[PDB]
Amino acid sequence: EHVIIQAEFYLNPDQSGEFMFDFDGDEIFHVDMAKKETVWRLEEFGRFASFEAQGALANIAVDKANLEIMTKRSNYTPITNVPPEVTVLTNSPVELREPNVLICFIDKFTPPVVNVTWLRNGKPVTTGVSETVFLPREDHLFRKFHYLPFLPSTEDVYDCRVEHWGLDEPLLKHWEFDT
Amino acid sequence: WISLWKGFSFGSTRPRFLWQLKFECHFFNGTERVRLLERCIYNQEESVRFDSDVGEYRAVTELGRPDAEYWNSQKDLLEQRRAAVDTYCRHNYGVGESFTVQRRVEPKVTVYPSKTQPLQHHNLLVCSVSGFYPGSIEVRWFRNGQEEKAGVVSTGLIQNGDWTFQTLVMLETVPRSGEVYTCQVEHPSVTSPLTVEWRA
Ligand SMILES: *[C@@H]1O[C@H](CO)[C@@H](O)[C@H](O)[C@H]1NC(C)=O
């Protein structure tokens, strides 16, 4: 048994939209709105298949239209923010001087707009990082990943700082080598 | 690789409004039984849906009632949707069967001691399995060649978002010097189960 999901959404007034294919909870690819091209989750997939990004952008335009129609029908009911549930974990066992990856798993939140900044030591980190677009869920909340390849050491501490409108204070999740 | 088209609805510090739709293809026993489910979700509540089993558009809330009557009036849309199980769900499966359904990645197993509490005697033992695909995996703990099924606490299947999984299966034990512990992992990626040992 397997499930392939074609999930798209549109959000106002931010005018943020997204189009992506999810397979058993793992993103196959997402369409980049700004560059107007298909972005595969893994590059290996691109050799075997292809997809026309124009057909994706056509559905997004409809999502904006239907969102405006549904909002007026609903008497302009707004959305109830749901704070995320952050969890920081490593990609593999932690050995000193052995390169590894740090993962920040944002989950169970809506609307799908958050701002995530890595905070190693007390100084933010911007290099080596990557992320994934918002992934769909069964309860119609969202999922997101933020990565950070780093080098473990006894005296280095990391934090994942998440900002969401459902939160009163930015949620701080900590990670440090303990032994 | 096809993407399904969609029509229009019926009608015409800041607050936020969210709309989303999801096309779900469900495969049972492979391609033998396929089911297509379309959802229209305003904010966090589903309003209207189309089920391949029923063959029509049905409303989930009060908001989805206009769309259900409207979209069911379009006969060409319904006749296209009922046949979308083959033209859309079954198509993408054939396109993606090679590198997703038939994808196998070998796990990497590590065993190392740890302490559940600062008892400082390394009572707990950790079997770390990471980087495998798909998720279906069986990890067993063996002590001196005998299966230890009591006192095994684990982490569930962890999804890394990069098409790889990880999991930790832990054994709370009193490590006697001279005993050999074995962690056995059984995965679709391997014909024979992987074994890793740790000597006190
Ligand atoms: C980033 O997220 C924060 C969280 O509320 C928000 O205040 C801000 O407007 C967002 N956008 C930025 C900083 O461009």
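We number each residue from 1, going along the chain as drawn.
Per deposition record, X-ray crystallography, 3.4 Å.
From the backbone N, Cα and C atoms, a Cβ is placed for every residue, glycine too.
What Swiss-Prot records for this protein:
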- A:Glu37 to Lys (Swiss-Prot position 65): Impairs the interaction with HLA-DM complex, CLIP dissociation and peptide exchange (MUTAGEN)
- A:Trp40 to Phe (Swiss-Prot position 68): Decreases the interaction with HLA-DM complex and peptide exchange (MUTAGEN)
- A:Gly46 to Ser (Swiss-Prot position 74): Increases the interaction with HLA-DM complex and peptide exchange (MUTAGEN)
- A:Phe48 to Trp (Swiss-Prot position 76): Increases the interaction with HLA-DM complex and peptide exchange (MUTAGEN)
- A:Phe48 to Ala, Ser, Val or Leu (Swiss-Prot position 76): Impairs the interaction with HLA-DM complex, CLIP dissociation and peptide exchange (MUTAGEN)
- A:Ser50 to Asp or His (Swiss-Prot position 78): Decreases the interaction with HLA-DM complex and peptide exchange (MUTAGEN)
- A:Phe51 to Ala or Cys (Swiss-Prot position 79): Increases the interaction with HLA-DM complex and peptide exchange (MUTAGEN)
- A:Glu52 to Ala (Swiss-Prot position 80): Increases the interaction with HLA-DM complex and peptide exchange. Decreases the affinity of the interaction with TCR by more than five-fold (MUTAGEN)
- A:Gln54 to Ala (Swiss-Prot position 82): Decreases the interaction with HLA-DM complex and peptide exchange (MUTAGEN)
- A:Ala65 to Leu (Swiss-Prot position 93): Decreases the affinity of the interaction with TCR by more than five-fold (MUTAGEN)
- A:84-176: domain 'Ig-like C1-type' (DOMAIN)
- A:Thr87 to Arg (Swiss-Prot position 115): Decreases the interaction with CD4 (MUTAGEN)
- A:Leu89 to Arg (Swiss-Prot position 117): Decreases the interaction with CD4 (MUTAGEN)
- A:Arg97 to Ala (Swiss-Prot position 125): Impairs the interaction with HLA-DM complex and peptide exchange (MUTAGEN)
Report, as a single number, how many Cβ atoms besides its own are within 10 Å of the Cβ of A:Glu52 (mutagenesis position).
-> 13
Minimum Cβ neighbour count within 10 Å among the mutagenesis positions A:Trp40, A:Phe48, A:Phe51: which residue?
-> A:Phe48
Rounded Cα separation (Å) that holds between A:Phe48 (mutagenesis position) and A:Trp40 (mutagenesis position) = 11
Between the Cα atoms of A:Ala65 (mutagenesis position) and A:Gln54 (mutagenesis position), find the distance and write it as a whole number of Å.
-> 17
Near chain B, which of the mutagenesis positions A:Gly46, A:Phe48, A:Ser50, A:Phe51, A:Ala65, A:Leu89 can you find when the cut-off is a Cβ distance under 8 Å?
-> A:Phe48, A:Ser50, A:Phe51, A:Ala65, A:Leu89
Cα within 10 Å of A:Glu52 (mutagenesis position): which of the mutagenesis positions A:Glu37, A:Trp40, A:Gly46, A:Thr87, A:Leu89, A:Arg97 qualify?
-> A:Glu37
How many Å separate the Cα atoms of A:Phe51 (mutagenesis position) and A:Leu89 (mutagenesis position)?
-> 33
Cβ-Cβ distance under 8 Å to A:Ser50 (mutagenesis position), same chain, at least six residues away = A:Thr38
Coarse DSSP state, helix versus strand versus coil, of A:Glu52 (mutagenesis position) | coil
Which of the mutagenesis positions listed here (A:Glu37, A:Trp40, A:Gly46, A:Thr87, A:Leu89, A:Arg97) have a Cα atom within 10 Å of the Cα of A:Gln54 (mutagenesis position)?
-> A:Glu37
